[PDB]
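*Asks:* So that we are looking at the same thing, I have put the structure below in structure tokens.
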Amino acid sequence: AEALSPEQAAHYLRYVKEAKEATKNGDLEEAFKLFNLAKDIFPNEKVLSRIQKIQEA
Amino acid sequence: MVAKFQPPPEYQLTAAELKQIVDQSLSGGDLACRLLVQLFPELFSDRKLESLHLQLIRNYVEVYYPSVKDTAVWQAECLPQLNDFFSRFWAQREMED
């Protein structure tokens, strides 16, 4: 199942960068969406590792 | 012979993490490019495909493609693919604007 294209990598990397910044800011909604778009291109333990979909609400 | 070499913690993958990347990899060369992306995302933000970086990738690749221990195999399959992946990524970025 498929070679990673540079286009895919670029999208993957921008998504992770922005998901991290979103997490720093506290917008977990955006982080969750972005980490998932990353997972859809290139799934891996570190990304799936959020999750950390914690709430108490 | 000489020592135990380990990479820095930030570039250390678990066997589980390595297996997963391999399972998605179409070839030795694709594995090498996926590894570049996972280990060295700093190389894609605002070249430094330098020897230490490439050797680290090759060490991981060799776990599942042991013929890559032959430098000819490395230079025939993986290394042109890594460089062309990296060139393509940067030209694509240059062109965005």
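Residue numbering for chain A follows Swiss-Prot, covering 10-66 in order.
Using the three backbone atoms N, Cα and C, a Cβ is placed for every residue, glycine included.
Dumping what Swiss-Prot says about this protein:
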MUTAGEN   A:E11 to A  Decreased affinity for BEND3, and abolishes BEND3-mediated stimulation of ATPase activity; when associated with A-13 and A-21
MUTAGEN   A:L13 to A  Decreased affinity for BEND3, and abolishes BEND3-mediated stimulation of ATPase activity; when associated with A-11 and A-21
MUTAGEN   A:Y21 to A  Decreased affinity for BEND3, and abolishes BEND3-mediated stimulation of ATPase activity; when associated with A-11 and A-13
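In the displayed structure, how are the listed features positioned relative to their neighbours?
*Replies:* DSSP classifies A:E11 (mutagenesis position) as coil under the three-state reduction. Around the Cβ of A:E11 (mutagenesis position), a 10 Å sphere holds 9 further Cβ atoms from the protein chains shown.
Its Cβ placed at the centre, A:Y21 (mutagenesis position) has 23 other Cβ atoms within 10 Å.
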*Asks:* Could you round the CA separation between A:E11 (mutagenesis position) and A:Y21 (mutagenesis position) to a whole angstrom and send it over?
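*Replies:* A:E11 (mutagenesis position) and A:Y21 (mutagenesis position) have their Cα atoms 15 Å apart.
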*Asks:* What does the structure give for the C-alpha distance between A:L13 (mutagenesis position) and A:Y21 (mutagenesis position)? Integer Å is fine.
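*Replies:* Each residue's Cα considered, A:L13 (mutagenesis position) and A:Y21 (mutagenesis position) end up 10 Å apart.
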